[PDB]
Amino acid sequence: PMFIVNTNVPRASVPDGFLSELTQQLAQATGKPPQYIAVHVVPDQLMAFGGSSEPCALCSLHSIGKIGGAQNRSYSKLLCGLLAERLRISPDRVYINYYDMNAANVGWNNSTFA
Amino acid sequence: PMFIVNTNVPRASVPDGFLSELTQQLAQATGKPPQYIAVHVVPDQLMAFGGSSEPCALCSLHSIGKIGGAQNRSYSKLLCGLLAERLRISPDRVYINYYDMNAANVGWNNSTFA
Amino acid sequence: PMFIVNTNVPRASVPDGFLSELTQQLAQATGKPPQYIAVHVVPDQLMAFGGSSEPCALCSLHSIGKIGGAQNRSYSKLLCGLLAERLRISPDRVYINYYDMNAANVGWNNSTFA
């Protein structure tokens, strides 16, 4: 699985352990080993949400399976809670795009997972 | 909706009210409430288009509905127009990928839109 | 076609000509003329792969057609090979997402390809 956060929160306000915290929580959330989880945080971004420049985040979660109606409602609660406590972002200023990827469309280690 | 621009144009060339303008034009183009429109501009990028490092842009628009054949042609005219007028990027050096997202695959404020 | 690579490798480790090489190799691999190939390289990123901060990359390839089972394995061998040789990234620390785009959902030069 792959999780990306783009935010206007400055770099110095991203805690040093945030990437490892995300990795561990997403491994439990998805039921996949932490070795398979990749995380990417992009601070200091020029963005607005509803026309306002208060702190906000635009995110995406890709995974081969473990994506769906009930699961995505649970992920949103987990991720909003993490962004609220660690980055101080209000949860109504968070978007997360979920992607259920086909194994043939994910490359890794010179091949694909198909 | 969510709109992202990645470009090699320098940060200093992005006009002050550019995020505000994108928000208002996208609300009028999609008919979506401006309170739910997010915009994101990433300048100073290392990019090439057709092998050339002249000004270019790679963009995306995600939306629940309001995506389709005729609508996407109209969005493309509007967005290339703004990129040409505001950032001086030639329209033939711009790609825009459009994504019709399922309401269950868009997370917001501890839930999804389904 | 559009190829994007995000990596934690420093900008000074990207060799001169890297974007030209990607443009030429992807033109040959996809069969499309190089005029229509776009490439985007984002170094110095804050990311982790498996909870480790060793060099890694998160990538995507978008194409109108030329996306499929055997084709995507061949792209993965080519692209992991380039990232290993030029950027010194191990292939088992690379993810590439593949997207088969519908022509009606790709804007260019004030309109769409369909």
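Chain A is numbered as in Swiss-Prot; shown residues: 2-115, in order.
Determined via X-ray crystallography, 2.0 Å.
Note: Cβ is positioned from N, Cα and C throughout, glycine not excepted.
Quick look at what Swiss-Prot lists:
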type: ACT_SITE; residues: A:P2; note: active site, proton acceptor
type: BINDING; residues: A:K33, A:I65, A:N98; note: substrate binding site
type: MUTAGEN; residues: A:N111 to C; note: Causes formation of interchain disulfide bonds with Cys-81 from another subunit
Neighbours of A:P2 (active site, proton acceptor) among the recorded positions A:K33, A:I65, A:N98, A:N111 (Cα to Cα, within 10 Å):
A:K33, A:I65
Euclidean distance between Cα atoms of A:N111 (mutagenesis position) and A:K33 (substrate binding site), Å:
21
Looking only at DSSP and grouping its letters into three states, which state does the residue listed as 'active site, proton acceptor' belong to?
coil
Among the recorded positions A:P2, A:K33, A:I65, A:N111, which ones place their CB within a distance below 8 Å of a chain B CB?
none
Integer Cα-Cα distance in angstrom, A:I65 (substrate binding site) to A:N111 (mutagenesis position):
18
Taking Cβ distances under 8 Å as the criterion, give the subset of the recorded positions A:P2, A:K33, A:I65, A:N98, A:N111 near chain C, ordered by sequence.
A:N111
Provide the number of Cβ atoms within 10 Å of the Cβ of A:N111 (mutagenesis position), excluding the reference atom itself.
16
Residues near A:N98 (substrate binding site) in space but at least six apart in sequence (CB under 8 A):
A:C60, A:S61, A:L62
Just to be sure I understand the packing, how many Cβ atoms besides its own are within 10 Å of the Cβ of A:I65 (substrate binding site)?
18
